[PDB]
Amino acid sequence: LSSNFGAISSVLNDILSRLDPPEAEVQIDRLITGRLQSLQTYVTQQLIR
Amino acid sequence: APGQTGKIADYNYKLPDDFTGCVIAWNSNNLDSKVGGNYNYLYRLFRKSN
């Protein structure tokens, strides 16, 4: 979670703070695709184990 | 522009980020710019709610 995955802020709330939807949409898109990819890796690892 | 901020943007006429259309503008000096100075046009810069 702490990792940014290319995004400019770790905590999503800090992004919400000043970044506006025109840029916030793309920023959160990058962040959420990164986090979801990490969760996908974790669930796959759990599946094999 | 979708999501841009400003007095015209948030106070006058906002536009969704999912907007699907065209913005077509041209200088209207030959039409609007006159000796009267066309001050009838107004914007609502100050407003309680965007």
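Numbers in chain A come straight from Swiss-Prot, and the residues shown are 966-1014, in order.
How was it done? The header gives electron microscopy, 4.2 Å.
The backbone N, Cα and C atoms fix where each Cβ goes, and this holds for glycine too.
According to Swiss-Prot, the features are:
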- A:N969 to K: In strain: Omicron/BA.1, Omicron/BA.2, Omicron/BA.2.12.1, Omicron/BA.2.75, Omicron/BA.4, Omicron/BA.5, Omicron/BQ.1.1, Omicron/XBB.1.5, Omicron/EG.5.1 (VARIANT)
- A:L981 to F: In strain: Omicron/BA.1 (VARIANT)
- A:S982 to A: In strain: Alpha/B.1.1.7 (VARIANT)
Distance [Cα-Cα, Å, rounded] between A:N969 (variant position) and A:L981 (variant position): 14
Other C-beta atoms that fall within 10 angstroms of the C-beta of A:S982 (variant position): 10
